[PDB]
Protein chains: 2
Amino acid sequence: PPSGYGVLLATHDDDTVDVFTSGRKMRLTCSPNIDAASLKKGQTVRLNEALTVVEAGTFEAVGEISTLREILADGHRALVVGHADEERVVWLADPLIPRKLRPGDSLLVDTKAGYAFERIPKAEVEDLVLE
Amino acid sequence: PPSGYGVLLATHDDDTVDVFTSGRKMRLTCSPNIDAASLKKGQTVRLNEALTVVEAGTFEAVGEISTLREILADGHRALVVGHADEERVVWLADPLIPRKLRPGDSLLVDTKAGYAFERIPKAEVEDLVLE
């Protein structure tokens, strides 16, 4: 009955996936119940004691928030700046790739996993330019 | 089958290579399928529960952006500083030994592994100059 959680990283042609869990990256096989094609990068995946992906839910809603600096030319990574001016090159999740992200946008990230899940609207920038 | 990952440090003629994983370095033998000479410095390897190097690859993930200060005499190690003015020497990877390196170039590094993997293009330029 007890089942853990992990962060999906990428998909492989061997019907295998990379899962970040307990601060470590592991190679896992999707269960026959789920379809490996429907999986998306950065999506939370439910694991088990046998280390098998059995269900994928939505994306994480809590964690750190960082300021976006730039989007790399490859289109799958973004350079952002942490709270103490620490700079990280983090993967972009599927929802991030409205308008395309611009420098200065705030992204919800978890540094250990290294993914940007959601653009978080800021009230200060909205208040600066009155409408 | 579940499996983990590690970072390759060096290769020896004894068909044994040094791999950093789980926060520690171990000298392990490679599988017969893979070729020892084919492996390069600074690239990832895939381990197993028996710790057998079965698959190769390259490292492309997050990392604290480090400012390169200078290149040492031997030409295989580089001095980099971090956000907290922490100076440390790191082994250069194969793809960095490309344009000639210069002081102040941003680099992608793994502090636990001590390897610089790639040079991140400057954010202050690309996000603005392009049109």
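Residues 97-193, 211-244, in that order, are what chain A shows, numbered as in Swiss-Prot.
Heads up, the Cβ atoms here are built off N, Cα and C, so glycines get one too.
What Swiss-Prot annotates here:
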type: MUTAGEN; residues: A:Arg120 to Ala; note: Does not dramatically affect proteasome substrate degradation
type: MUTAGEN; residues: A:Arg173 to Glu; note: Impairs Mpa hexamerization; when associated with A-187 and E-235
type: MUTAGEN; residues: A:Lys225 to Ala; note: Does not dramatically affect proteasome substrate degradation
type: MUTAGEN; residues: A:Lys235 to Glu; note: Impairs Mpa hexamerization; when associated with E-173 and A-187
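Shown here: features listed in Swiss-Prot, placed on the structure.
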residue  : record               : DSSP class
A:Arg120 : mutagenesis position : strand
A:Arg173 : mutagenesis position : strand
A:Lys225 : mutagenesis position : coil
A:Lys235 : mutagenesis position : coil
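Proximity to chain B (CB-CB distance below 8 Å) holds for A:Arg120 among the mutagenesis positions A:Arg120, A:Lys225, A:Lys235.
Cβ neighbour count for A:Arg173 (mutagenesis position) (all protein chains, 10 Å cutoff from its Cβ): 20. Closest to A:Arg120 (mutagenesis position) by Cα-Cα distance, out of the mutagenesis positions A:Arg173, A:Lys225, A:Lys235, is A:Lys225. Annotated pair A:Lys235 (mutagenesis position) and A:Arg173 (mutagenesis position), C-alpha to C-alpha distance, rounded: 22 Å.
In sequence order, A:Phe116, A:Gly119 are the residues near A:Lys225 (mutagenesis position), counting only same-chain partners six or more apart with C-beta under 8 A. Just so you know, the Cβ of A:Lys235 (mutagenesis position) picks up 14 other Cβ atoms within 10 Å once every protein chain is counted. A:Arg120 (mutagenesis position): 14 other CB atoms within 10 A of its CB, across all protein chains.
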